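**Q** Below you will find the structure I want to go over with you.
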Amino acid sequence: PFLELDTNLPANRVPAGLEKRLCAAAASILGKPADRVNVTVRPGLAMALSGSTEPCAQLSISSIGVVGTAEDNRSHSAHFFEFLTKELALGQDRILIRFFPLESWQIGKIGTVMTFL
Amino acid sequence: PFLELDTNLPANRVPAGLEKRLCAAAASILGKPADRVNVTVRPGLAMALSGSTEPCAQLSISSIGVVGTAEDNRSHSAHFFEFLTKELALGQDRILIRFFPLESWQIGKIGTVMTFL
Amino acid sequence: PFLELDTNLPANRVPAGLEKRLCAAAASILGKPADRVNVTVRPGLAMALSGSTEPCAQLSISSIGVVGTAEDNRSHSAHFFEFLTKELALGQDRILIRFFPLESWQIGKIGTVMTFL
């Protein structure tokens, strides 16, 4: 899966190693192998969340098969909020998540697409 | 709604307070409460827009219900171009926007999804 | 088309002029005019790809009409991997691509949307 995290926390307020710990967390939450998890963290941005510029973070999660339903996204959301609130020292009011289903023809890897792998 | 703004203007050429003013602007344009508007600004990037590396900006707008039609996106585009050209001191040839409808099951907030709120 | 490239290579390890060369490359690969290609490069990020924090890059490609099939995305992927592996000095295991079809009502330009242009 593909995880992208935008935050207005400066880089030195994002704990060292977060991107690796987010791979492990996403593996357990989403039921995907940790070695297929991709994480991108973009710190030091200028952000407002819910109209406020206090420290905050935005997570996007894209995956085949597992982020397409309300019922399971509710579960994923609970677990990712637990992880991110503690890791980033942010309240639950300062994080939002978006979920994006992907199809195999959308994922380019090793010079082809997943449809053929 | 969720607004993301990429620009190759350095941070010191993006006027102070832009992310808050974009919340107010988006609230009026989209008919959503300002306290539900999220803005992410990513300055200092390396960008080409329409093949040219002159100063430029890319805006993405995601929301439930209001960014799904050509007719209303035409209106939203006009208003956001007015706002951004003046705020960023950019010509209309140096800005592009993309609109992305969202569904409630895609938005994670407070450890659940909007389907259940 | 719209190309976005995230990388954990620092800016000084992304070759000068890459965003312009990516416009030319995308024009030939996708069959679109180079003066309609948009490229955004976001370097110096914190990234894991396939669970590993070694140097890597993520490319997203969005366009009308041409990135919606497995068969042609397979071709696009091959060509973009050739370009990016050499430009960024990265192995094919360190790059992933995502393809996103767009419709004309989603693209805001010159204060309207492409539906009306």
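Swiss-Prot numbering applies to chain B: residues 2-118, in that order.
Including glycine, each Cβ sits where the backbone N, Cα and C put it.
So Swiss-Prot lists the following for this protein:
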MUTAGEN   B:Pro2 to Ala  Loss of enzyme activity
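Help me understand the surroundings of these features in the structure.
**A** Around B:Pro2 (mutagenesis position), the same-chain residues six or more apart in sequence whose CB sits under 8 Å from its CB are B:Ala27, B:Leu31, B:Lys33, B:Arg37, B:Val38, B:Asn39, B:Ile62, B:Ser63, B:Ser64, B:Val67, B:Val68, listed in sequence order. Under the three-state DSSP scheme, B:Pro2 (mutagenesis position) falls in the coil class.
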